[PDB]
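Asker: One structure follows; several queries about it will come next.
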Amino acid sequence: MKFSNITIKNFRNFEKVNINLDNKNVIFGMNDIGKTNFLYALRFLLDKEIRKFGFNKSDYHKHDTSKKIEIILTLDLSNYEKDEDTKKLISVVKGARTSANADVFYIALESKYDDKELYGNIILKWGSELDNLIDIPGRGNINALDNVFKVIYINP
Amino acid sequence: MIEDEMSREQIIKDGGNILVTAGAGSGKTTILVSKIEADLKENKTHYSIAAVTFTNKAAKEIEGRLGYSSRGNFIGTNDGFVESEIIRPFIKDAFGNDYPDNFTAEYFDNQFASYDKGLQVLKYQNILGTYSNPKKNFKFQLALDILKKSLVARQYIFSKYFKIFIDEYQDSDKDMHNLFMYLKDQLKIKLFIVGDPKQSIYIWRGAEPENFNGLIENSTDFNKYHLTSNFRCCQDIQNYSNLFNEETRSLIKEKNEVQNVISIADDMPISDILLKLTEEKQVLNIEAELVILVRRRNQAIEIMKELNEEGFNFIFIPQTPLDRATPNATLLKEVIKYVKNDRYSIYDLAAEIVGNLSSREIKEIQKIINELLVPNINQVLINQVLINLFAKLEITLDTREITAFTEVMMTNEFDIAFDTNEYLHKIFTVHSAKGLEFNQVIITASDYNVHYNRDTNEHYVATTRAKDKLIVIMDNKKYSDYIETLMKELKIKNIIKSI
């Protein structure tokens, strides 16, 4: 498994930012706001403790302009042909990938506008292709993604 | 203010059933959006609305103009309305507990011709089918029977939905007219109805134009309205657009000065004056959409090659063989958009198959058009079209159309280019400018029409295709002697602006 790239289509400081990814990522720069918003975007995608609070008014590009937030992550689901990690990596989800020879897995985030009821309504969808993404099935409060990724956040 | 303004103001503050007899397209959905925006803002209760269109693409266009809401509005096709509000929640109540609640509804395989045999498809093999006849609807009649039988379906559809907004009622069979009249008779739900009576009905085979036209002759509980859609913005162009020769001249009222019509040219220096309204008078805006309508397509290239030397980089789009009026023009144009754009999404073409609500059957038609990806001009074009034709019915609407369909992709490129992207500086001839409206226009008075002094439709589309501004320029003597006749007989001398 290997992270490939992340696309933040809208956030509180990002407009059309596309970042390539890998394992063991190191992010630096002068803009501390951009780094902490990148980490908050990662937490919003992969942690339920921040997902359960929803989006506010201040977490947009402008506070009323372009109320449409998408955060997409690529996964590189396939492995080597001599390694049997491919089926064990695939077998967490069943109906998301139509083809057994699919290569790249997508995990996406969707946001609703903030004029009515003042709330964000975080929606998560995954799939092996950009179009016709399916919703992540959650039977209770815990969805299917939280059984896969356990996020540990360290900050002294 | 004549037929444009009073039709809008009498349709916003109304509160009863509405039957609008709109024109032949060109913005009937503007008033559908503007009424919904007025109705949703006026009503402050928990009741929501429902907007019904035929194609799924027009449902996204209505949703795009509206925005988004959390009121529980239903925007979509009529097939999605019946399958999700009446059948799927209430199938297990009205027709027995043993009937299943989840199913896939394919309209590509089943061709049964019995109602009682129809329930055997749903009960046994979990498939919701369709009738044999085009003049039938198994889905809409099942929604009528469930609503008539069970009680809690009736407790739903009155208490959530305020008014159902209906569009293209003219090509509607008997079954959908029975359900939509049932919601008005007993359950007391208001309706909004738009469409054009008769005048070459197409779409959703099985039409029955006594459902719509019979609701204008003898019906009484319907506020009937005339041609109401405002194709042209403002008033000053409309007075020019209502001239022709006579008849509508009594509907024209004129003022002391004009605003949107400028006539300054005599010796046409095309590059010089057309620059001068941009900077020296601030009339023309380059960033806005500039459309220029001329005839004789070789002369448009001569204009194009002149401005390519200057730098305007003008674009011409010609008359395709498919631009002739045919019932299959809407989806045949979209098919070549799938293959010639080389990246175009299949679900945009999937958003045009009449009633839509197609899941997993898009991949069946994806493989058929993927066989058309090979060039293979001679002998693959006939069969793979007929294979694509036979899947979605509407069969033998061909011969003349398929010969023109071979002509547009003859040698794979009839002129290499097609309307696949978005660009400005477009030229349209009269053969292919019908239907879509234009923001800016510099057509310089639409010459070469004094020879006939007849054929009033030809200068009608030259005048009415603009939105708010339009430029008429004194160029020709015979045009001037023709328009000097229209000075005196209009009873008002003002056509020109001067201090």
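If you check the header, you will see the structure was determined by electron microscopy, 3.4 Å.
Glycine residues also receive a Cβ, built from the backbone N, Cα and C atoms like all the rest.
Here's the feature list from Swiss-Prot:
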type    : residues                                    : note
BINDING : A:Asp32, A:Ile33, A:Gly34, A:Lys35, A:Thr36 : ATP binding site
MUTAGEN : A:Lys35 to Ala                              : Retains endonuclease activity
Asker: Around the Cβ of A:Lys35 (mutagenesis position), how many other Cβ atoms lie within 10 Å? Please give the count over every shown protein chain.
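Answerer: Taking every protein chain into account, the count is 14.
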Asker: Cβ within 8 Å of the ATP site centroid (A:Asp32, A:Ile33, A:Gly34, A:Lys35, A:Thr36 excluded): which residues?
Answerer: A:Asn13, A:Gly29, A:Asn31, A:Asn37, A:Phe38
Asker: Applying a 10 Å Cβ distance cut-off over all chains shown, what neighbour count does A:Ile33 (ATP binding site) have?
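Answerer: Counting Cβ neighbours of A:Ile33 (ATP binding site) within 10 Å gives 10.
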Asker: My understanding is the cutoff is Cβ-Cβ under 8 Å with a sequence separation of 6 or more in the same chain; which residues meet that for A:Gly34 (ATP binding site)?
Answerer: A:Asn13, A:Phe14
Asker: What count of other C-beta atoms do you get within 10 angstroms of the C-beta of A:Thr36 (ATP binding site), across all chains shown?
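Answerer: Taking every protein chain into account, the count is 11.
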Asker: For A:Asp32 (ATP binding site), just give me the three-state DSSP call.
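Answerer: DSSP call for A:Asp32 (ATP binding site): helix.
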